[PDB]
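Trainee: Starting off with a structure, shown below.
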Amino acid sequence: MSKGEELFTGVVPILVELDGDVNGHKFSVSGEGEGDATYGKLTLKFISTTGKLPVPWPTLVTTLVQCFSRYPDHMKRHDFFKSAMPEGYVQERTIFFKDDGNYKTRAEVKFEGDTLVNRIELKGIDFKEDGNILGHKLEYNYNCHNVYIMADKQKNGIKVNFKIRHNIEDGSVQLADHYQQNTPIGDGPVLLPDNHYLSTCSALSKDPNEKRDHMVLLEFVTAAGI
């Protein structure tokens, strides 16, 4: 239970802005959409504003609002994300794609007025040029996964972990090992959960009326494990 929680009882409009630079390649992405935590549902649409993306759409999914996760009642006390609202939280990650480069990200998620805003910068290095990433060798798809959460009393927030399995055109799968940390931007109290995870599924598609490089995303998230 948290006041922040009261901010997500309805459908909330979403804002997404990303500035990134991978192996010097620069780009920007914008997303608009809405979230319905009651159903743990996200529906967003992403647009490249800088032309054909240097990396695949699927590698940016993680980066591109866990506060929209559906917390069943018996877990309401474990919802750091909502509790940090409206002030928000900073979400930082280091993502390692096996046998390739890595992304380092930092973002701020908070309300801006009535819109929940996800503001991110990303920096990627070491990609192998003809690698699955620079190679655009991944399938435009996505698996369900479990995101593990635990409290970080010293950070006054959480420590998050998981491993993304990206399907590869040759029928192989490439791993994107995720390390994440979240901390409150604000100074009010937050919920510091016992250990748990989020059951997450995403489905990507495309907008037939859309000319720019883009991604249509639908995602369902529900907390479990306590």
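Note that chain A is numbered according to Swiss-Prot, with residues 1-64, 68-229 shown in order.
Quick check of the header: X-ray crystallography, 1.9 Å.
Heads up, the Cβ atoms here are built off N, Cα and C, so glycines get one too.
Checked Swiss-Prot, it gives:
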type: MUTAGEN; residues: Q69 to L; note: In RSGFP4; increases fluorescence and shifts the major exitation peak to 489-490 nm; when associated with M-64 and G-65
type: MUTAGEN; residues: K79 to R; note: In Topaz; shifts the major emission and exitation peak up to 20 nm; when associated with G-65; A-72 and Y-203
type: MUTAGEN; residues: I128 to V; note: In EBFP2.0; shifts the excitation and emission spectra to shorter wavelengths and increases quantum yields compared to BFP; when associated with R-30; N-39; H-66; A-72; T-105; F-145; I-150; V-155; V-171; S-198; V-206 and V-224
type: MUTAGEN; residues: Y145 to C; note: In mut1.9; shifts fluorescence lifetime from 3.03 to 2.74 ns
type: MUTAGEN; residues: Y145 to A; note: In Cerulean; leads to improved quantum yield, a higher extinction coefficient and is 2.5-fold brighter than ECFP; when associated with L-64; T-65; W-66; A-72; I-146; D-148; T-153 and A-163
type: MUTAGEN; residues: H148 to D; note: In Cerulean; leads to improved quantum yield, a higher extinction coefficient and is 2.5-fold brighter than ECFP; when associated with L-64; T-65; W-66; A-72; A-145; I-146; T-153 and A-163
type: MUTAGEN; residues: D155 to V; note: In EBFP2.0; shifts the excitation and emission spectra to shorter wavelengths and increases quantum yields compared to BFP; when associated with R-30; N-39; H-66; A-72; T-105; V-128; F-145; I-150; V-171; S-198; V-206 and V-224
type: MUTAGEN; residues: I167 to T; note: In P11; increases fluorescence at 475 nm excitation and at warmer temperatures such as 37 degrees Celsius. In Esmerald; leads to brighter fluorescence; when associated with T-65; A-72; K-149 and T-153. In VisGreen; leads to brighter fluorescence; when associated with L-64; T-65; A-72 and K-149
type: MUTAGEN; residues: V176 to A; note: In mut2.1; shifts fluorescence lifetime from 3.03 to 2.50 ns; when associated with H-145 and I-198
type: MUTAGEN; residues: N198 to I; note: In mut2.1; shifts fluorescence lifetime from 3.03 to 2.50 ns; when associated with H-145 and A-176
type: MUTAGEN; residues: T203 to H, W or F; note: Results in significantly red-shifted excitation and emission maxima
type: MUTAGEN; residues: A206 to K; note: Abolishes the tendency to dimerize and leads to monomeric fluorescent proteins
Trainee: At a 10 A cut-off on CB-CB distances, which of the mutagenesis positions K79, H148 has the highest count?
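Mentor: Of the mutagenesis positions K79, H148, the highest Cβ count within 10 Å belongs to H148.
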Trainee: Check each residue in the chain of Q69 (mutagenesis position) that is at least six apart in sequence and keep those whose C-beta is under 8 Å from its C-beta; list them in sequence order.
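Mentor: Listed in sequence order: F84, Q94, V150, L201, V224.
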Trainee: Any same-chain residues 6+ apart from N198 (mutagenesis position) with CB under 8 Å of its CB? Would you list them in sequence order, or say none?
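Mentor: Set apart from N198 (mutagenesis position) by at least 6 residues yet with Cβ under 8 Å, we have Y151, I152, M153, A154, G228.
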Trainee: Cα of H148 (mutagenesis position) to Cα of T203 (mutagenesis position): how many Å, rounded?
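Mentor: Distance between the two Cα atoms comes out at 5 Å.
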Trainee: With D155 (mutagenesis position) as the reference Cα, tell me which of the mutagenesis positions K79, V176, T203 is the closest one.
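Mentor: That would be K79, the closest of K79, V176, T203 to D155 (mutagenesis position).
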Trainee: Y145 (mutagenesis position): which of the mutagenesis positions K79, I128, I167, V176 have a C-alpha within 10 angstroms of it?
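Mentor: Those close enough are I167.
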Trainee: Roughly how many Å separate the Cα of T203 (mutagenesis position) from that of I167 (mutagenesis position), to the nearest whole number?
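Mentor: For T203 (mutagenesis position) versus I167 (mutagenesis position), the Cα atoms are 11 Å apart.
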Trainee: Rounded to the nearest angstrom, how far is the Cα of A206 (mutagenesis position) from the Cα of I128 (mutagenesis position)?
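Mentor: So the Cα of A206 (mutagenesis position) lies 27 Å away from that of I128 (mutagenesis position).
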Trainee: Look up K79 (mutagenesis position) in the DSSP assignment and report helix, strand or coil.
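Mentor: Helix, per DSSP.
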Trainee: Taking the Cβ of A206 (mutagenesis position) as the centre, count every other Cβ atom within 10 Å, in any protein chain shown.
Mentor: 12
Trainee: Quick one: pull the CA-CA distance for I167 (mutagenesis position) versus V176 (mutagenesis position), whole Å only.
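Mentor: With distance taken Cα to Cα, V176 (mutagenesis position) is 10 Å from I167 (mutagenesis position).
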Trainee: Using Cα coordinates, what distance in whole Å links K79 (mutagenesis position) and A206 (mutagenesis position)?
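Mentor: Counting only the Cα atoms, the answer is 27 Å.
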